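S.K.: The following block contains the structure, expressed as structure tokens.
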Protein chains: 2
Amino acid sequence: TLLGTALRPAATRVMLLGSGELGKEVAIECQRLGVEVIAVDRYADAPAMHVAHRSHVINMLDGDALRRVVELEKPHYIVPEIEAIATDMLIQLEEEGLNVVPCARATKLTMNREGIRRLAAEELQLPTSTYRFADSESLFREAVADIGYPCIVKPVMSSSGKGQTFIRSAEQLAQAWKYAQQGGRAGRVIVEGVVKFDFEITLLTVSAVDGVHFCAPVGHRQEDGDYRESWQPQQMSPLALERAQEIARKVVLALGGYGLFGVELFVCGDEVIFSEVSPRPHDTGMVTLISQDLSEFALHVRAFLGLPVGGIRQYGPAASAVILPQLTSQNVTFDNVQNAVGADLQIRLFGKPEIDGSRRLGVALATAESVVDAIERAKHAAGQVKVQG
Amino acid sequence: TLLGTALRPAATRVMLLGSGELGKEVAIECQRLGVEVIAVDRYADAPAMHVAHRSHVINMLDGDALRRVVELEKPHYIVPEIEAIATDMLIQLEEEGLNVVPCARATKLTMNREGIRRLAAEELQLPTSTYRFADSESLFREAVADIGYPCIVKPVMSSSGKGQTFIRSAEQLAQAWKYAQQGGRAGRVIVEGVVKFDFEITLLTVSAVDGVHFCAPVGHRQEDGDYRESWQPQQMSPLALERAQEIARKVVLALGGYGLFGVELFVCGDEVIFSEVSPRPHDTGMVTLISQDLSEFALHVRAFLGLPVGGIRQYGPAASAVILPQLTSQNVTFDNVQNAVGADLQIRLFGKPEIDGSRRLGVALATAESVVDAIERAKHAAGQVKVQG
Ligand SMILES: Nc1ncnc2c1ncn2[C@@H]1O[C@H](COP(=O)(O)OP(=O)(O)NP(=O)(O)O)[C@@H](O)[C@H]1O
Ligand SMILES: Nc1ncnc2c1ncn2[C@@H]1O[C@H](COP(=O)(O)OP(=O)(O)NP(=O)(O)O)[C@@H](O)[C@H]1O
Ligand SMILES: [Cl-]
Ligand SMILES: [Mg+2]
Ligand SMILES: [Mg+2]
Ligand SMILES: [Mg+2]
Ligand SMILES: [Mg+2]
Ligand SMILES: [Mg+2]
Ligand code: NA
Ligand code: NA
């Protein structure tokens, strides 16, 4: 592995497709290695743009626009932060010699639930919830009848809970369908049977030159489409951890390429069920910004540059808690910060230029002698922040 | 403490006067809290500029220049990275209501050996080496005479050992007095009595809203005016430590203002001698990038922003080892990096645009079961990096 100096002729150039808070940490980690960084998104002054050498604002879903910026900047690596990208062009570029992280195919499979679900369940034969796809309201109903109640419906091209309904009875059928129609490319939906798990985790898995590595299990708490808190490690039986790792290894290798992946699993005692996977750093993994020697972001960077991971140090019980206000402003301020940080307590404020309703503007991080204590410390701190605008 | 959003009208602005590797990490820490960063230096593309919002290239020794950049950017904080600044303008500006970190007084006193030496030895009655100020070769001559052999001669406005001579014999004196002229402003010096210590430390001391806190002592190895290796924690007697803390506290409290200070001391048995102090993060402190929950850069920011520190966690035996090549190039590359990273091992590459002689281009960071093992690990990794021109 050879790295050049950012801004010099032999520079190593990384292009970030999506410049949110997740990309922001990847940028920092690239910059820490003197890696040249070009941050791209659909809006100006996005978080990652704050710490990049240069930035561009384009239609990331536009394959031509993508090709244009790529031709213009000639990055060595293209690093997507989101699902909503012209994956078809990524494939082209990849063939054209571009390094798409982790790989263009991983990106295509995961931008639509259909690709990923069918691969895991049908091709890989991994355990998953029952599911049915539907592209019409009527077919939607047939699916539900076959799946049974309760069931959850989701748009095939969605994230963060957009257009999702937890269906308990036929009564909600109408609304569920509409709502789901509202979410996406505005068509197709997935109808999944409800898994009743003891708890859920995100197994941060790194595929690198020196193999597949696993971070300690991350537990999380969801609240209406968004993670609210995450913690590590999440206690699990030895058998469950082994099955979890088996599943994650298979999925990442199947998706292919080097990088860190966010493997979402449901745990039922000693049993593990595959949910979905981020072929990149996971929002819940932000706890790793305090709980490990190498964050999930440092890890992704390390893996994709072709460097060996060697190993990951976990410092003990930790948690994250989102700072998720609800307001409309283009000049957000954060007061009472003196009460949100301290011993074994930190915060991150993303620099997002504006908000119009609910938006994750930062995160509180804490360590403690138990996850229970960390979670409370972290929730408390996030809550202390006075968001005004 | 109220923080705005970077790039927004109510943004909180930090101006960095000096954009090297140290400033680079402070910039990252400011960015992590959504603070707006303006990186200033005397050459373009300085490391901190890579991660700043914007930058300026000026002659930091020119007060008018300084005033102009400050007035232009209207920063809420002015943070120096180095001694070589128009501290007089700093004083003025502070008087005008600018916030100079830690305080303008602290900057002035430390940029001149004469101020700090006299303050510590005389004002605070602390243990230091034997010293004397010459202001004529003749006086230089008389002074070396009063101090004896061997002795150290230093410009009173010198760093990185610039313009210093280690004198064991009279013969050197022609040379010695001239060199004390090579470096500095280009004509006053200090003559210090050589201290025969067991080891040298840097006591990273944070002065914040919740008072003064200390990092575990950092030992280090200097060679040719440059630190080579640093490690933590340096083994010391409880008595020794206590005395070191005592000295650090009096000094930081005496200079004033919030921030991280690098207190250089010498240890002989249970005795501690004050050498000097940096009113900002110290190079040797780079080990804190792997050794603590909060790096010296995060500490500096936490403190200057008026937030509480609470506590500092140390993660066991840790070390830093510089990447200090010597060649002339404007397009440096780094090969064999895969052999410089691994478990408990990381490296940083600063992004410096060029080199022409000996220059610090990166640092290796390691953790181990023992300080000794950590040092080997760090040294070995720095040595594996092949620096090409
Ligand atoms: N079949 C299922 N059974 C039980 N709970 C489920 C099921 N599918 C989803 N959930 C729950 O709903 C949450 C969100 O589901 P998910 O499939 O990840 O939506 P998403 O829109 O893809 N969100 P994101 O993680 O941001 O990509 C999960 O994390 C679980 O808490
Ligand atoms: N009186 C002394 N006795 C013994 N060693 C000394 C003495 N003064 C300096 N040294 C050694 O010389 C090194 C550099 O001295 P120093 O006074 O810190 O110079 P400088 O130019 O100000 N360097 P810097 O640390 O970058 O500001 C110290 O770190 C010690 O290892
Ligand atoms: Cl189906
Ligand atoms: Mg998803
Ligand atoms: Mg999510
Ligand atoms: Mg999910
Ligand atoms: Mg000095
Ligand atoms: Mg010194
Ligand atoms: Na920048
Ligand atoms: Na790839």
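Chain A is numbered as in Swiss-Prot; the shown residues are, in order, 2-187, 190-392.
According to its header, the structure was obtained by X-ray crystallography, 1.8 Å.
In case you wondered, yes, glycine gets a Cβ from its N, Cα and C as well.
Taken from Swiss-Prot, the feature N(1)-(5-phospho-beta-D-ribosyl)glycinamide binding site applies to A:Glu22, A:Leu23, A:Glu82, A:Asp286, A:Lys355, A:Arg362, A:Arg363. Taken from Swiss-Prot, the feature ATP binding site applies to A:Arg114, A:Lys155, A:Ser160, A:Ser161, A:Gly162, A:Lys163, A:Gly164, A:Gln165, A:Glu195, A:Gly196, A:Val197, A:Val198, A:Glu203, supported by experimental evidence. The note that Swiss-Prot attaches to the published mutagenesis A:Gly162 to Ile is: Strong decrease in the reaction rate for the conversion of formate to FGAR and in the affinity for formate. 3- and 2-fold decrease in the affinity for ATP and GAR, respectively. Per Swiss-Prot, the feature Mg(2+) binding site maps to A:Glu267, A:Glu279; the stated evidence is experimental evidence.
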S.K.: Look up A:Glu203 (ATP binding site) in the DSSP assignment and report helix, strand or coil.
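M.R.: Once the DSSP labels are grouped into three classes, A:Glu203 (ATP binding site) ends up as strand.
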S.K.: Nearest by CA distance to A:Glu22 (N(1)-(5-phospho-beta-D-ribosyl)glycinamide binding site): which of the binding-site residues is it, out of A:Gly164, A:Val197, A:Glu279?
M.R.: A:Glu279
S.K.: DSSP on A:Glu195 (ATP binding site), three-state: which is it?
M.R.: strand
S.K.: Return the whole-number Å distance between the Cα positions of A:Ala187 and A:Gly190, the residues flanking a gap of 2 unmodelled residues.
M.R.: 6
S.K.: Cβ distance under 8 Å to A:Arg362 (N(1)-(5-phospho-beta-D-ribosyl)glycinamide binding site), same chain, sequence separation 6 or more: which residues?
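M.R.: The list for A:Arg362 (N(1)-(5-phospho-beta-D-ribosyl)glycinamide binding site) reads A:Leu327, A:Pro328, A:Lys355, given in order along the sequence.
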S.K.: Of all the binding-site residues here, A:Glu82, A:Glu195, A:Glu203, which one's CB has the most other CB atoms within 10 A?
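M.R.: Neighbour-count leader: A:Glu82.
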S.K.: Identify, in sequence order, the recorded positions in A:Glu82, A:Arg114, A:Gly162, A:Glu279 that approach chain B with a C-beta to C-beta distance under 8 Å; the answer is 'none' if none do.
M.R.: none
S.K.: Taking each of the binding-site residues A:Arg114, A:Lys355, A:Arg363 in turn and counting other Cβ atoms within 10 Å of its Cβ, which one has the fewest?
M.R.: A:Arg363
S.K.: Return only the integer: C-alpha distance in Å from A:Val197 (ATP binding site) to A:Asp286 (N(1)-(5-phospho-beta-D-ribosyl)glycinamide binding site).
M.R.: 23
S.K.: With the Cβ under 6 Å from ligand 6 as the test, give me the qualifying entries from the recorded positions A:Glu22, A:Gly162, A:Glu267, A:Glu279, A:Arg363.
M.R.: A:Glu267, A:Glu279
S.K.: Can you go through the binding-site residues A:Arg114, A:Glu195, A:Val197, A:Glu203 and pick out those with a C-beta less than 6 angstroms from ligand 5?
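M.R.: Going through A:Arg114, A:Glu195, A:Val197, A:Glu203 in sequence order, none turns out to be close to ligand 5.
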S.K.: Using DSSP with the three-state reduction, classify A:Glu267 (Mg(2+) binding site) as helix, strand or coil.
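M.R.: Strand, per DSSP.
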S.K.: Among residues A:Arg114, A:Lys155, A:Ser160, A:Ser161, A:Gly162, A:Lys163, A:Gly164, A:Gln165, A:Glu195, A:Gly196, A:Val197, A:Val198, A:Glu203 annotated as binding ATP, what is the maximum Cα-Cα distance? Answer in Å.
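M.R.: In whole numbers, the farthest two Cα atoms are 21 Å apart.
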